[PDB]
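**Student:** Handing you a structure now.
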Amino acid sequence: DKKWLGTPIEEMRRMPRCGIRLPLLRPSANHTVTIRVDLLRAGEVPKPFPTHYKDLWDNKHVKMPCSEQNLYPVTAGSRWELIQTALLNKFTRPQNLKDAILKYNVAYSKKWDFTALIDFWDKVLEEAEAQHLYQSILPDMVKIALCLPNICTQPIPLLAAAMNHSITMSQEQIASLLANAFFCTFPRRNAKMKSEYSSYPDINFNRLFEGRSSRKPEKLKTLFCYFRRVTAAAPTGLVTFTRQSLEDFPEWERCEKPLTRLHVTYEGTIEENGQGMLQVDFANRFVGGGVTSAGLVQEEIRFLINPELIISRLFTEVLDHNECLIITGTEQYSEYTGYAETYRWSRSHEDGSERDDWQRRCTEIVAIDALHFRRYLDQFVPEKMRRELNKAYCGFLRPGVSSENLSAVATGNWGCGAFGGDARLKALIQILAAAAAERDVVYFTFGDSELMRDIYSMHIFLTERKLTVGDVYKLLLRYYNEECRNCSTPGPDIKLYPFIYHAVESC
């Protein structure tokens, strides 16, 4: 039993080598750039643009904590002044930190539980570790949080529904924003019955501090590894966040494109073995899922080890069916073992990825959210299959870039587990989506050697028979019609792959 099958991974395209010459970075109607491009230099901290803080407090931009319009009824008082007063007190005990955060979140003093934070500081950390936390890490985090108006000087637009727009900001900017999120300073982002931001993910970290899950200390260790690194030595690179919406989706049944190449393996991971490839994040529609609360599977783990991803939650509206979020340049700061309730922070990670001409790490991650199926057979309904195909196609397609400048897609069992996806169907759907976008596929099955063999065998069967994307899609429609439509039991009589082999071999 070989550990990988298909095309050798050495034959797959990767960044930076496969990529187009980057155009000059510049701000434009569809590209917000929060730093001085003329001054961007390798190894130098980028300079914010503009030099002095400019505030927008409106329905199209992030509401910054340092806004003069961030007020609290006392007569209206300045919440930013209050945040400054609260956080510049020395912490020596965890109640100090809880009491600080609550000074400018009085409405949540009974609703927000800090049990996990108190327990991490008092009951998990050794004396010297706790001392380092409150003498060094937390005061450094305060100082970079309170530097926000000098660091993030340009209004950050919301990446709202249906927008095709990019934001490029510095890793240093992201660190200041994330320190603010830790201290729960973002206004209008807390209320359960909130309107404006009800369609946005949570950004403030208060739910990280609640409860007694044994995984909260591991999440906190992972995030403090990041905060220590970025407050000790300013990161020098940039990160781009791009919301993408497509109008025109394939007529799948009519698609004459051939399948592309496949490498499939039961060993390795997306983050390690997919270097330079388009890396799929198995997203929640609210990007990052429960990273800031109780989730700890594929998406949350990536958001924890690459915490710059977390700031997408500040500005990224819930994804509609035709949308994705593409993030380029995030850095890995931690290594980990395990998954969900076995997840453990292992050690600090020194990211060795090359940077591109915009000083972004050559790491491209796409958040595409699969559907959650209440019943197994729901996913074979043609509308639902088409929905998944179009979502993956939107995540993989790069309008205006030709095939040879596109890296392989590094993916795995997208939507399987809690969302109830069938791995064999979702693998085919990704294969078809990738074919339509003219990209090869590298597929990680994470210990499932039978699934590796099954995907390989189907892909090589369809390939040798020269079936097009349309031919294969028509086979999925036939499977639904013959085995799922008037099925009244929870599982079909015959499985998808066996059905396909029989349908093709007897035609």
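Numbers in chain A track Swiss-Prot; the residues on display, in order, are 450-523, 531-963.
Header says: X-ray crystallography, 1.8 Å.
Using the three backbone atoms N, Cα and C, a Cβ is placed for every residue, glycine included.
Annotation comment: Swiss-Prot describes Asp737, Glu755, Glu756 as active site, evidence class experimental evidence. Residues annotated as substrate binding site in Swiss-Prot: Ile726, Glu727, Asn740, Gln754, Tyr795, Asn869, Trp870, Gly871, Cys872, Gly873, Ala874. Quoted from Swiss-Prot, the note on mutagenesis experiment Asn740 to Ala is: Reduced poly(ADP-ribose) glycohydrolase activity. Experimental mutagenesis is annotated in Swiss-Prot for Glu755 to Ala, with the remark: Abolished poly(ADP-ribose) glycohydrolase activity. Looking at Swiss-Prot, you'll find the mutagenesis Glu756 to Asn noted as follows: Reduces hydrolase activity. In Swiss-Prot, a published mutagenesis experiment is listed as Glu756 to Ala, annotated Abolished poly(ADP-ribose) glycohydrolase activity. For the mutagenesis result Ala874 to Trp, the note given in Swiss-Prot is Reduced poly(ADP-ribose) glycohydrolase activity. For the mutagenesis of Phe875 to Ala, Swiss-Prot gives this note: Abolished poly(ADP-ribose) glycohydrolase activity. The structure shown keeps the original residue.
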**Student:** Who sits close to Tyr795 (substrate binding site): which same-chain residues at least 6 apart have their Cβ under 8 Å from its Cβ?
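**Tutor:** Once residues fewer than 6 apart are set aside, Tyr795 (substrate binding site) is near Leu752, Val753, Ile757.
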**Student:** Count the other Cβ atoms sitting within 10 Å of the Cβ of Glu755 (mutagenesis position), across every protein chain shown.
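**Tutor:** Neighbour count, Cβ to Cβ under the 10 Å cut-off: 21.
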**Student:** Any idea what the Cα distance is from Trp870 (substrate binding site) over to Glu756 (mutagenesis position), rounded to a whole Å?
**Tutor:** 14
**Student:** Looking at the ends of the gap, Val523 and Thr531, with 7 residues missing, what is their Cα separation in Å?
**Tutor:** 5
**Student:** Using a 10 Å radius around its CB, how many other CB atoms surround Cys872 (substrate binding site)?
**Tutor:** 18
**Student:** Between the recorded positions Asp737, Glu756, where is the Cβ count within 10 Å the lowest?
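**Tutor:** Among the recorded positions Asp737, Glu756, the sparsest Cβ neighbourhood within 10 Å belongs to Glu756.
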**Student:** In Å, rounded, how far does the Cα of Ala874 (mutagenesis position) sit from the Cα of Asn740 (mutagenesis position)?
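**Tutor:** With distance taken Cα to Cα, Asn740 (mutagenesis position) is 11 Å from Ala874 (mutagenesis position).
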**Student:** Taking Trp870, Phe875 as the recorded positions to compare, which has the smallest set of other Cβ atoms within 10 Å?
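**Tutor:** Among the recorded positions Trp870, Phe875, the lowest count of other Cβ atoms within 10 Å belongs to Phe875.
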**Student:** Given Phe875 (mutagenesis position) and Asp737 (active site), what distance in Å do their CA atoms have, once rounded to a whole number?
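**Tutor:** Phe875 (mutagenesis position) and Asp737 (active site) have their Cα atoms 14 Å apart.
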**Student:** Tell me, which recorded positions from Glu755, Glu756, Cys872 are within 10 Å of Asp737 (active site) if we use the C-alpha atoms?
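**Tutor:** The recorded positions passing the 10 Å Cα test are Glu755, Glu756.
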**Student:** Using a 10 Å cut-off on CB atoms, tell me which of the recorded positions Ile726, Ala874 is the least crowded.
**Tutor:** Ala874
**Student:** I'd like to know which of the recorded positions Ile726, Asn740, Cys872 sit within 10 A of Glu755 (mutagenesis position) at the Cα level.
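**Tutor:** Near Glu755 (mutagenesis position) by Cα: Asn740.
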